[PDB]
Structure formats: C-alpha cells, structure tokens
Amino acid sequence: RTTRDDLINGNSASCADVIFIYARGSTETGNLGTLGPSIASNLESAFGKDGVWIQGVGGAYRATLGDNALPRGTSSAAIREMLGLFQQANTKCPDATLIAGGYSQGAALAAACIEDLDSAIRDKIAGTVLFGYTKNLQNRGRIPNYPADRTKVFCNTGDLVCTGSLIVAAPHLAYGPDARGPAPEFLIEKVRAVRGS
C-alpha cells in the first residue's frame, strides 16, 4: 500500500527483472502517496510479484510543499536520495530493466535526478511517467538528457503547475484514472519493447 521498499529489502541473489522507483507528491504519505499503489498493482499483475520490485523514494525526501519553489523544484537532499536508489539498483541488480515515475514535486525530483544520473544508469531506464509535472513548461515537456520516446507526461488541462505556475488547482488532484490505466500501460509497453516477453 503506501510504503514499498522492495529494492532496499530485496535479495541480491534473486533480483527482480524490473525495478520501479517512484517519487510521491507534496505532503503525501508513505513513500508512494496516492498514485504509486495503483501503478504498483498493475505492474505486479504484468510481471508477477517476484518479477518487479516497487521502490518509493523515502529517506531524506520529505515531500515538503515549500521545496517546490527551490531552483530544481525540489531540494538537493531529495535528489541525492533518489540518485542513491538508482545507484543501489544498478549495483544490486545490474541486469534489471529500470522504470521510473513521479507526481508533482516527485515529477520534478524524478526529472532532476535523471538529468544528473550517470548515463550508463540513465540509459537503463526504459520508461518514465510524470504526472502534474511542475517543470513541464520550463523543460518543454522533456526530461533533460533523456529521450522523448521513453517519456510520458500526464498534464491535465487547468493544472496550473504544467503551465509554469505553482498554484494547486483541482485538475492537479485528478490523475487517479491515468495512474490506473495509461501510465502502467506505457511502462509495461516500454519494458516489453526492450525485454521482449
């Protein structure tokens, strides 16, 4: 449900084939928040419980609302925490395919992290989904240094954070349907594109 630490808790001798690392929105609970559990259940349906590890970004990422106003749309400490998780994935399970996602401040965090990542690890993230992307206008719907065909952005009409503002309006809280259907669909398709099935 809202906390999943499958990568941290997982045995290196029995690595999953797919590792999903997800950052929640501001003020959300656990390390998956309101959208991550829906994505997790559909990934588990696709690859099996032993086939995918679900890992939320916890630790130093406090998901504090005020940090949306910092230069990268989150804190330096939160970026360091997500970078450390990707580096743990890469060390613990070098053959696993990675996928990533984030909502709101967590979408900014995922984009900042992927931009800073060593390219050999970045290139293992087969697909990333971003919901209510707070840097959508500033980055022109892209994650710096990462291909557009591996990116999917869900930005609702009237969600002001997608249009350069930091105002939270009702469309910002309406990504439930996307997290249940098209976002797992996209991630599964991108994993099968490189892994076959």
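Residues displayed in chain A correspond, in order, to Swiss-Prot positions 33-229.
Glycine residues also receive a Cβ, built from the backbone N, Cα and C atoms like all the rest.
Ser58 (mutagenesis position) falls outside any helix or strand according to DSSP and counts as coil. When Cβ atoms from all protein chains are considered, those within 10 Å of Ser58 (mutagenesis position) total 19, not counting its own. Looking at Swiss-Prot, you'll find the mutagenesis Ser58 to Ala noted as follows: Severely decreases activity on p-nitrophenyl butyrate.
Non-local neighbourhood of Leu97 (mutagenesis position): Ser58, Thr59, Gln137, each in the same chain, at least six residues away, with C-beta under 8 Å from its C-beta. Among the mutagenesis results in Swiss-Prot, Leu97 to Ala has the note: Increases activity on p-nitrophenyl butyrate. The residue drawn here is the original one.
Secondary structure from DSSP puts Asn100 (mutagenesis position) in a helix. In sequence order, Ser58, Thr106, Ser136, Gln137, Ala140, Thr166, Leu198 constitute the residues six or more apart from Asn100 (mutagenesis position) in its chain with CB-CB distances below 8 Å. Under its mutagenesis entries, Swiss-Prot includes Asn100 to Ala with the note: Increases activity on poly(ethylene terephthalate) (PET) and decreases activity on polyamide 6,6.
According to Swiss-Prot, the experimentally introduced change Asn100 to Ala, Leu, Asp or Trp is described as follows: Severely decreases activity on p-nitrophenyl butyrate.
Counting Cβ atoms from all protein chains shown, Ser136 (active site, nucleophile) has 31 others lying within 10 Å of its own Cβ. Residues or ranges marked as active site, nucleophile in Swiss-Prot: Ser136.
Taking the Cβ of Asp191 (active site) as reference, residues of its chain lying under 8 Å away and at least six apart in sequence are, in sequence order, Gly164, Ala201, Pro203, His204, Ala206. Sequence annotations record features per position, and here Swiss-Prot assigns active site to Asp191.
Here the Cβ of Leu198 (mutagenesis position) has 12 other Cβ atoms within 10 Å, regardless of which shown protein chain they belong to. Here the residue is the original one, while Swiss-Prot reports the published mutagenesis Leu198 to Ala with the comment Increases activity on p-nitrophenyl butyrate, poly(ethylene terephthalate) (PET) and polyamide 6,6.
According to Swiss-Prot, the feature active site, proton donor/acceptor maps to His204, an assignment based on experimental evidence. Around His204 (active site, proton donor/acceptor), a 10 Å sphere centred on its CB holds 21 further CB atoms from the protein chains shown.
Here Swiss-Prot describes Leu205 to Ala as a published mutagenesis experiment; the accompanying note says: Increases activity on p-nitrophenyl butyrate and decreases activity on poly(ethylene terephthalate) (PET). Look at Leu205 (mutagenesis position): DSSP puts it in a helix.
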